[PDB]
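Pasting a structure here, questions to come.
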Amino acid sequence: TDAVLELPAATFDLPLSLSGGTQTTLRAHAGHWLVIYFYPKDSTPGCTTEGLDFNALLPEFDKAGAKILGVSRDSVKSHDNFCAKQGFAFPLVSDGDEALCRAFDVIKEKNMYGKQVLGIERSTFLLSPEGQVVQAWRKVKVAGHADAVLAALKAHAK
Ligand code: NA
Ligand code: NA
Ligand code: NA
């Protein structure tokens, strides 16, 4: 009923490699809200802006008991370097095989260059404490985005 996206059951049990060397799973986040934001490339202008915007709002996400994960297909080492340089205090998922991206259907195609080109589309999702995807943002406009995600989270958490 309140879901806007249906994930395969196996998605919740995928081992997600994090910055810092640990793994998590979506099921492991049961009981609290989770924001999952997908971005195309570590250490690029839009991605950095977006990460810094979420980072600045962490205390507000904490007030709601929520956790945040950023996701791209960059390596763990790339993510470690990005987090250290920018001072991020939330983890980044190294989705090298795009398993998580595919589950959320964020790998989109564009007819360009006389080719069919596939890439990550900047997208964000709100996962409830019982693992339902209750809100989505696709083709994300970075300016104002983290603020909008926080506002939506607060509205839902009631
Ligand atoms: Na960086
Ligand atoms: Na959750
Ligand atoms: Na939406």
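Shown for chain A, in order and in Swiss-Prot numbering: 2-159.
We read in the header that X-ray crystallography, 1.0 Å was used to get this structure.
Cβ coordinates come from backbone N, Cα and C, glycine included.
Copying in the features that Swiss-Prot gives for the protein in this structure:
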type: ACT_SITE; residues: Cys48; note: active site, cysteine sulfenic acid (-SOH) intermediate
type: DOMAIN; residues: 4-159; note: domain 'Thioredoxin'
type: MUTAGEN; residues: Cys48 to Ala; note: Abolishes catalytic activity
type: MUTAGEN; residues: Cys84 to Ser; note: Abolishes catalytic activity
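Please situate the listed features within the shown structure.
Sequence-distant contacts of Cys48 (mutagenesis position), defined by Cβ-Cβ distance under 8 angstroms and a gap of at least six in the same chain, are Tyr40, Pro41, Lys42, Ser73. A helical conformation is recorded for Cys48 (mutagenesis position) in the three-state DSSP classification.
Following the DSSP three-state reduction, the secondary structure of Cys84 (mutagenesis position) is helix. For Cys84 (mutagenesis position), the same-chain residues that are 6 or more apart in sequence and have a Cβ closer than 8 Å to its Cβ are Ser20, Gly21, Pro92, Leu93.
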